[PDB]
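**Q** Pasting a structure below so you can have a look.
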There are 4 protein chains.
Amino acid sequence: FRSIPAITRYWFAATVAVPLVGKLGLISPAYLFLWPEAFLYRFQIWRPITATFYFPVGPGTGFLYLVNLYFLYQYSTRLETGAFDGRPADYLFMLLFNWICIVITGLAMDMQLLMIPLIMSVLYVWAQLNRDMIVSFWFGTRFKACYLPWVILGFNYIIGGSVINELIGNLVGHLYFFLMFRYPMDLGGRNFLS
Amino acid sequence: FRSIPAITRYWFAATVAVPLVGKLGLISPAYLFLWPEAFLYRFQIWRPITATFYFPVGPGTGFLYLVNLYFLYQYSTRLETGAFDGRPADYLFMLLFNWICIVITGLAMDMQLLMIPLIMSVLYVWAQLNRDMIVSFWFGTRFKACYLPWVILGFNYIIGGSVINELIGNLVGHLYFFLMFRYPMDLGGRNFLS
Amino acid sequence: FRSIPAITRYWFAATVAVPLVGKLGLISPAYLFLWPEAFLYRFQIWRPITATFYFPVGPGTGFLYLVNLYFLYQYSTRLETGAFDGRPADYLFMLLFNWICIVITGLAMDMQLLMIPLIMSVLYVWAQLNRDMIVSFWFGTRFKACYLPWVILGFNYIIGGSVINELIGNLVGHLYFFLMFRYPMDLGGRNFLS
Amino acid sequence: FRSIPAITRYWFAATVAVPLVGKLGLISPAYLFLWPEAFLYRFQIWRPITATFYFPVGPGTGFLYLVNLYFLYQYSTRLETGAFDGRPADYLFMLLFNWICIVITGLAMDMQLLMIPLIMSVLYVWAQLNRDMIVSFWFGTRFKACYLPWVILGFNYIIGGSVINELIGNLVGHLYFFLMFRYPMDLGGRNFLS
């Protein structure tokens, strides 16, 4: 939807374009998995940037991708109209921070598809920046907010799935919230353009 | 109701019937795949024609069959009633022409079940000659014209499998449209039952 | 529900009791499969009576059993209050007829769990004896009757499954309906007790 | 709400927590199975107690965990509030006594995850002394007393797996019921924190 929705729609364009160049057969998808065993000794700088945008699509894994893209579009732009309003280098620094933390803890783990925890992290930091909102749902129209990433884990226990793909992002959101709210000197750097 | 709504609904009857012969267990489904290299060395003229009358319904690929068959019935007779009330022989020639090229481009590539791209070919050919009609869905009535091939491509991309097979059907549909509504000497064949 | 619902509840008691003696581990269920290869040369008179009452239960095949037992209790007792009203040797002769026919045609096939087609057969003969009933459903509250066993096949194509477990019963129901309605001399025999 | 609703909800906290340790990937689930013959030769006192605090949630056995945990929380504190407002030490002795016999009858048989039968043991002990209460379900309010163990056995029989695990839990519940409400000299132990 290129009709000026926000400033950072390049992310949404990348996450809709890269599985289309993966699935069609231009590049064999074996080169996009973020292998830490191939990142330890061999340098191979392709993976930790090409893995955060690619998601594999299969006939049976085709609703997680759609609902994660919906979470991305619907909950990143609310910060774009509510928190990104001016000084956008600050919130680009926010989005880089949990990026580098979750890629280094995915090297600490053995997780290989790094697209879910970043969106879960930005969803949790949305819900934590907007505590005490009376409406959060449409069936149970009254809902206590900020519990949404845990309700995502509840729907994961309904679908079975796994929880290792989400709780690291849901913890790094609390990490950034603590280092922002509690203590100062978590400021940006050079290359300011605003 | 099978009250002969159009002159060529034996296509619909056969594309319902032959998958019941497949799933019933009379002939093995491995005999109906259009193995192209087995069509190359061996003669085997059993399978350029039965491959486009087959779809392996079962555990998981069940909604795709119903949606594509519904779109086939829903738009074939509407193509017949719109700007095709006469000349049924030229309509049969149209239904032959995209087939005799899609069998070649499917023989070069590695596609097996050529049921979906021919249905989206005739849907695309309907889309080119039916501009400004907006009433498409019962719920989504705001769908603009010549967008429905891309959204059924999106449905086959999310629920189904590959994407390279439907794009070549759109390509051969555009090929027939340009070669039929711009240039002469493509009338049809003799001994037509017009 | 032993509270006098009908006359032939012995069938329902058998079909609720035999999977409980199978699943608990008293008898290894390898002796209950109706092997025609063990019925051809070896006599082995256990199988074609012990296989028509036993149904295997697994965590994931646990709704077909419940819905088939519901079809049994709901649609056999309707004949008990509508067609079995007196002279019950006639309808015992009905229930034994399609029993031995689907036994001999399951020997003609290789199908091994003989519980579904008998209930589908008696459901189809119910719907055929009650042609021109205005109500047949609750969501689409107007429904043309006797299409119910084909709607069961439609829900099978939704669930994927297989249609060889139902169409032989749905055909033997039409066989009995033809041999009852069209021609005489399909009468019972001795051991009358009514 | 964790507002300490009863004195022994650490059971509930642990039976929620330890499956997250299992599904998280810290300790392998093969170390927590109560292999009885491996408990026979080897000492291995890691596994009489961790086996009754575990359930392998995931792809397929997900609703059984939620329903059984809901029944545990819903009836443990209601047993505590009904005829057990005093004497918590005898309640703890009750929660020990069925365990120290179910570990023996599970060691003789081949059961692994002793979470379900202890919950239905305490549910059956509740049902045995709570006659004539009819209001049980929010929809099915006509459920008579001392029938709920059989219907949760039916739920575990249809959705879950085996049936031999729950009957010995009902048996040891009846054993404790008769041996506690008829015969003396089973008071408890010294150093009780009453």
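To match Swiss-Prot, the residue numbers of chain A are left as they are there, and the shown ones run 8-201.
According to its header, this structure was worked out by electron microscopy, 3.8 Å.
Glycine is treated like the rest: Cβ placed from N, Cα and C.
Swiss-Prot lists these features:
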MUTAGEN   A:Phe70 to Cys  Impaired ERAD substrate degradation
MUTAGEN   A:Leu73 to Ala  Impaired ERAD substrate degradation
MUTAGEN   A:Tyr164 to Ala  Impaired ERAD substrate degradation
**Q** Provide the list of mutagenesis positions among A:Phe70, A:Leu73, A:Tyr164 whose C-beta sits under 8 Å from chain D at the C-beta level, in sequence order; use 'none' for an empty result.
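**A** Cβ contacts with chain D under 8 Å: A:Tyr164.
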**Q** Using C-alpha atoms only, work out the spacing between A:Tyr164 (mutagenesis position) and A:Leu73 (mutagenesis position) and round it to an integer in Å.
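**A** A:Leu73 (mutagenesis position) has its Cα 19 Å from the Cα of A:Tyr164 (mutagenesis position).
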**Q** A:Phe70, A:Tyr164: which of these mutagenesis positions has the sparsest Cβ neighbourhood within 10 Å?
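**A** The mutagenesis positions A:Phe70, A:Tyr164 were compared, and A:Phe70 has the fewest Cβ atoms within 10 Å.
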**Q** Among the mutagenesis positions (A:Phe70, A:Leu73, A:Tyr164), which are close to chain C, meaning C-beta separation under 8 angstroms?
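**A** Out of A:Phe70, A:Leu73, A:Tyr164, none lie under 8 Å of chain C.
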**Q** Tally every other Cβ atom lying within 10 Å of the Cβ atom of A:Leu73 (mutagenesis position).
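**A** A 10 Å sphere around the Cβ of A:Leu73 (mutagenesis position) contains 11 other Cβ atoms.
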**Q** Under DSSP, is A:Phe70 (mutagenesis position) helix, strand or coil?
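**A** The three-state answer is coil.
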